[PDB]
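Sharing a structure below in structure tokens format, with a few things to ask.
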Amino acid sequence: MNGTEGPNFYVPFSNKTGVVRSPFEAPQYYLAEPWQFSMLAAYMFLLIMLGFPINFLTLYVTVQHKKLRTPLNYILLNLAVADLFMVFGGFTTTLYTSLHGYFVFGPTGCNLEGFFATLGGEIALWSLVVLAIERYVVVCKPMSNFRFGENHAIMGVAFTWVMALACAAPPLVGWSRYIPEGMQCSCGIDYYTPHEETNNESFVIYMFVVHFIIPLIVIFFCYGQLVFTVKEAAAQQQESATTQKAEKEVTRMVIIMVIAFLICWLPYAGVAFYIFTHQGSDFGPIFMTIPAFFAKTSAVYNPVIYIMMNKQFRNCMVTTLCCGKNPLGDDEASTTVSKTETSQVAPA
């Protein structure tokens, strides 16, 4: 093979020189400099330092605050949870793996990186499939009476977790295993070899069709059906008594989360596919590695988006720090939500 294969792994590098050992048992410092793996070791550490306290902050604020109860805040809390799963779970393995330069926990450590990432990566995706259908019913209106209430929020969150576990789990009972990637610090599904002992040429097609390409058509469909109804446009301080202005401000954030998804995943999906088509071709370590760790900023953007645009949530998380007794003058145009302050608006 152009790229070396293993019984339970695959190192993308030539072995005519005769240096390649198992990423589980041995290091991989022939793929790069002695301080090149320190990048990843410092990258994961400085990412987990900003991943945990933002996801835990989002978790602390959303549940403690009242007005934040629509499917908007349920699903984006589900993401904050799904993202915190990664920072504490899958990211800590690859931090400790990148600290040594190889999976010190064995082939089990490959799963910790490959399980939490594939799990959290799909909850990031299928959340947008729930949020895509939310725009479809309330805005485009096939059924004008129907609207996503609190019931469909939890069924949406429950729906996201079922799809993620139907992708991440199956690899662990004789199906396509997780194999180290590039510098062998990130660990993803074996699309590197036609390992027909465990259906590595077959099972890879399952995830790229069911757990990927269908969702993006669903999101481009709802974004596409909004060719007439709600195109990219703006409005003043309030509309429909501070309803449609705040509602359309969420519509931005719903179909902005798909924009950020496409930026922080296509790069991995393009390279991961490039290796399936070319099964064991002549490609280097850096070519594949960057994609993976680049893509491992999905445990931070969903919180950032949930904060940055939505002014309904901006004023909420600030109040938890000090705990005051009344709202600011600029406000949100629909009363700001706080722990012991004005989380209230009389409906009209």
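Recorded method is X-ray crystallography, 4.0 Å.
Keep in mind that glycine also has a Cβ here, set from the backbone N, Cα and C atoms.
Quick paste of what Swiss-Prot says about this protein:
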- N2 to C: Stabilized by a disulfide bond and normal light absorption; when associated with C-282 and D-15 (MUTAGEN)
- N15 to D: Normal light absorption; when associated with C-2 and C-282 (MUTAGEN)
- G90 to D: Increased thermal stability and decreased retinal uptake. Decreases stability of the inactive conformation (MUTAGEN)
- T94 to I: Stabilizes the activated conformation and hinders hydrolysis of the covalent bond that retains all-trans-retinol (MUTAGEN)
- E113 to Q: Causes shift to the activated conformation (MUTAGEN)
- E201, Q279: Zn(2+) binding site (BINDING)
- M257 to Y: Causes shift to the activated conformation (MUTAGEN)
- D282 to C: Stabilized by a disulfide bond and normal light absorption; when associated with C-2 and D-15 (MUTAGEN)
Among the recorded positions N2, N15, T94, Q279, which residue has the largest number of other Cβ atoms within 10 Å of its own Cβ?
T94
Indicate the candidate from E113, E201, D282 with the smallest number of other Cβ atoms within 10 Å of its Cβ, considering only these recorded positions.
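Comparing Cβ neighbour counts within 10 Å for the recorded positions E113, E201, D282 gives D282.
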Looking at the recorded positions listed here (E113, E201, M257, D282), whose Cα lies nearest to that of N15 (mutagenesis position)?
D282
Using Cα coordinates, what distance in whole Å links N2 (mutagenesis position) and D282 (mutagenesis position)?
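Approximately 5 Å lies between the Cα of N2 (mutagenesis position) and that of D282 (mutagenesis position).
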Ten-angstrom check, please: count other Cβ atoms within 10 Å of the Cβ of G90 (mutagenesis position), all chains counted.
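There are 25 of them.
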Out of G90, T94, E113, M257, which of these mutagenesis positions is nearest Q279 (Zn(2+) binding site) by C-alpha distance?
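For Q279 (Zn(2+) binding site), the closest Cα among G90, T94, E113, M257 is found at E113.
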Quick one: pull the CA-CA distance for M257 (mutagenesis position) versus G90 (mutagenesis position), whole Å only.
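If we compare the Cα positions of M257 (mutagenesis position) and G90 (mutagenesis position), the gap is 22 Å.
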Filter the recorded positions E113, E201, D282 down to the ones within 10 angstroms of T94 (mutagenesis position), Cα to Cα, kept in sequence order.
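Taking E113, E201, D282 one by one, the ones whose Cα falls within 10 Å of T94 (mutagenesis position) are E113.
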Hey, how far is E201 (Zn(2+) binding site) from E113 (mutagenesis position), Cα to Cα, in Å?
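Spelling it out, the Cα of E201 (Zn(2+) binding site) and the Cα of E113 (mutagenesis position) are 22 Å apart.
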How many Å lie between the Cα of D282 (mutagenesis position) and the Cα of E113 (mutagenesis position)?
25
Given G90 (mutagenesis position) and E113 (mutagenesis position), what distance in Å do their CA atoms have, once rounded to a whole number?
5
